[PDB]
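**Student:** Mind having a look at this structure? Questions to follow.
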Amino acid sequence: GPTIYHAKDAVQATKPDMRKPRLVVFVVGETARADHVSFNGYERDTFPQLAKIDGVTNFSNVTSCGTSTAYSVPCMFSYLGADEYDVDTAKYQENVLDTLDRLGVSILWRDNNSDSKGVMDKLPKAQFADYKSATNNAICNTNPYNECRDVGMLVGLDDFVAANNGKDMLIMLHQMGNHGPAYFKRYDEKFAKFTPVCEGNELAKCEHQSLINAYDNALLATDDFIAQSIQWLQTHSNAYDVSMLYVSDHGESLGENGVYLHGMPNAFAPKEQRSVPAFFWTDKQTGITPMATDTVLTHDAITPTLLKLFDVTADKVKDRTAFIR
Ligand SMILES: [Zn+2]
């Protein structure tokens, strides 16, 4: 089909041959609720590793585009904004990855969730890698489900950096994260802090506290994955300006008014399905300044954030609020 462009005017103001190349990891999260984040007031410390890392910003007021992976993920990378976004014709629209690629940024998408929901479809197939099986993911045999773990996506990223030495790079890591209903399968035993847990798919038959426990354990694993992503970036901070962005695709209902899981239409969806966490980290030397933690933000902020991270300006999102200055 056709491509309708939105950033043909886009210009990268400076190039990696004149200033430090930039290296960004964007963790595309899954099913995480803002109100179960310690930083947002949650009673449990669900992000203990992130709490110890300097330079992390937590955003307390972020609303997802929609309530499902298929709806939210393409919107996260869209130029159109939630008001004009259409899930069925996103495939015909230039998205922010298309732009950054055109401007010379090396794009990599590793996926331990499903796939990019069409976002990577215009780009060469080799730039997308499936990390849901043991063919690519070296960390799948740590649990009785043989489920591949998000941290497996970090393995061998030095190879990608070496292959693209001196270039700007954007790496998407699409998490399995807190995907349900089987929250108990989403984390290895070392993250089983809150017990007992719900261990079946009939969620309404579990004790509510056990359901919450499994969900919170899954967040601990995500805290770990993000912390290790930051550590990996840190090892490249001499040669690259390094940053990490995390946003979840949507939240999750956990029994409130008897509603479970997600995917409800936006018109009727409860707040829990759209209130998501977002984190930003950057190294001391990058000169990137986060917006105020309580800025009213949505998934619409992702595209101008990614453009700003690579010194690109596009008229379409000129004045649009981002996660960063
Ligand atoms: Zn999802």
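Each position is counted from 1, following the chain as shown.
Per the header of the entry, the method used was X-ray crystallography, 1.5 Å.
Yeah, the Cβs are placed from backbone N, Cα and C, and that goes for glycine too.
Checked Swiss-Prot, it gives:
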type: MUTAGEN; residues: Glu30 to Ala (Swiss-Prot position 246); note: Abolishes transfer of phosphoethanolamine (PEA) to a lipid A analog in vitro. Almost abolishes resistance of E.coli strains Rosetta or TOP10 to colistin and polymyxin B, by comparison with the same strain expressing wild-type mcr-1. Does not affect expression or membrane localization in E.coli strain BL21(DE3)
type: BINDING; residues: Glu30, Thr69, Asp249, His250; note: Zn(2+) binding site
type: MUTAGEN; residues: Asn113 to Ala (Swiss-Prot position 329); note: Abolishes transfer of phosphoethanolamine (PEA) to a lipid A analog in vitro. Almost abolishes resistance of E.coli strain Rosetta to polymyxin B, by comparison with the same strain expressing wild-type mcr-1. Does not affect expression or membrane localization in E.coli strain Rosetta
type: MUTAGEN; residues: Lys117 to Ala (Swiss-Prot position 333); note: Abolishes transfer of phosphoethanolamine (PEA) to a lipid A analog in vitro. Almost abolishes resistance of E.coli strains Rosetta or TOP10 to colistin and polymyxin B, by comparison with the same strain expressing wild-type mcr-1. Does not affect expression or membrane localization in E.coli strain BL21(DE3)
type: MUTAGEN; residues: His179 to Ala (Swiss-Prot position 395); note: Abolishes transfer of phosphoethanolamine (PEA) to a lipid A analog in vitro. Almost abolishes resistance of E.coli strains Rosetta or TOP10 to colistin and polymyxin B, by comparison with the same strain expressing wild-type mcr-1. Does not affect expression or membrane localization in E.coli strain BL21(DE3)
type: MUTAGEN; residues: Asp249 to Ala (Swiss-Prot position 465); note: Abolishes transfer of phosphoethanolamine (PEA) to a lipid A analog in vitro. Almost abolishes resistance of E.coli strain Rosetta to colistin and polymyxin B, by comparison with the same strain expressing wild-type mcr-1. Does not affect expression or membrane localization in E.coli strain BL21(DE3)
type: MUTAGEN; residues: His250 to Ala (Swiss-Prot position 466); note: Abolishes transfer of phosphoethanolamine (PEA) to a lipid A analog in vitro. Almost abolishes resistance of E.coli strain Rosetta to colistin and polymyxin B, by comparison with the same strain expressing wild-type mcr-1. Does not affect expression or membrane localization in E.coli strain BL21(DE3)
type: MUTAGEN; residues: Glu252 to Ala (Swiss-Prot position 468); note: Reduces resistance of E.coli strain TOP10 to colistin, by comparison with the same strain expressing wild-type mcr-1
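In terms of burial and nearby residues, how do these features look in this structure?
**Tutor:** The DSSP secondary structure for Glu30 (mutagenesis position) is coil.
Sequence-distant contacts (6 or more apart, same chain, Cβ under 8 Å) of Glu30 (mutagenesis position) comprise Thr69, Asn113, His174, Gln175, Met176, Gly177, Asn178, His179, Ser248, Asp249.
The secondary structure of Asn113 (mutagenesis position), as reduced to three states from DSSP, is coil rather than helix or strand. Neighbour count (other Cβ atoms within 10 Å of the Cβ, all protein chains): 23 for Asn113 (mutagenesis position).
Its Cβ taken as reference, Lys117 (mutagenesis position) is surrounded by 25 other Cβ atoms within 10 Å in the chains shown.
According to DSSP, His179 (mutagenesis position) is assigned to coil rather than to any helix or strand. The Cβ of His179 (mutagenesis position) has 22 other Cβ atoms within 10 Å, all protein chains considered.
The Cβ of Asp249 (mutagenesis position) has 30 other Cβ atoms within 10 Å, all protein chains considered.
Same-chain residues at least 6 positions away in sequence with a Cβ under 8 Å from that of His250 (mutagenesis position) are, in sequence order, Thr31, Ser64, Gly66, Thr67, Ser68, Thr69, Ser72, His262, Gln273, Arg274, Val276.
Listed in sequence order, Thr31, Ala32, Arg33, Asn178, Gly180, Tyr215, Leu261, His262, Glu272, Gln273 are the same-chain residues six or more apart from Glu252 (mutagenesis position) with CB atoms under 8 A from its CB.
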**Student:** Taking the mean position of the Cβ atoms of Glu30, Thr69, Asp249, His250 as the Zn(2+) site, which residues outside that list, in the same chain, have a Cβ no more than 8 Å away, listed in sequence order?
**Tutor:** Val28, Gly29, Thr31, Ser64, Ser68, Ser72, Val73, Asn113, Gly177, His179, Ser248, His262
**Student:** Are any of the mutagenesis positions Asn113, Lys117, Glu252 near ligand 1, with a Cβ under 6 Å from it, and if so which?
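**Tutor:** The mutagenesis positions passing the 6 Å Cβ test: none.
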